[PDB]
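Some notes on the structure that comes next.
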Protein chains: 2
Amino acid sequence: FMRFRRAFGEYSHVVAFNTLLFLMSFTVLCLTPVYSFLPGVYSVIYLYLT
Amino acid sequence: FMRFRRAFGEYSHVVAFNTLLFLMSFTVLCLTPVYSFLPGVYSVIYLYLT
């Protein structure tokens, strides 16, 4: 993490959350074909959390 | 110690105590098979010191 903070300057904070949200969304999309509940409830939770 | 402080940035302080506590716990676990008193009293002392 120190090495990561060495680069990317000030924008590392913006990059980290953007990567984490993308990874979470990718996992949710991967779990979609079996659990049909996710697309709505996860979107609602995401809207609440944003 | 100066060379160590050169790296790890701000988190060297967190790393040092974490390593020291792990080493102390490892020593206590190593002394366990003969001195059966240690698991309780050392845990109490650790809770007090934390």
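To match Swiss-Prot, the residue numbers of chain B are left as they are there, and the shown ones run 3064-3113.
From the backbone N, Cα and C atoms, a Cβ is placed for every residue, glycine too.
A 10 Å cutoff on Cβ-Cβ distances gives B:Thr3090 (variant position) a total of 12 other Cβ atoms nearby, all chains included. In the three-state DSSP classification, B:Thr3090 (variant position) falls within a helix. While the structure shown retains the original residue, Swiss-Prot records the natural variant B:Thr3090 to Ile with this note: In strain: Omicron/BA.2, Omicron/BA.2.12.1, Omicron/BA.2.75, Omicron/BA.4, Omicron/BA.5, Omicron/BQ.1.1, Omicron/XBB.1.5, Omicron/EG.5.1.
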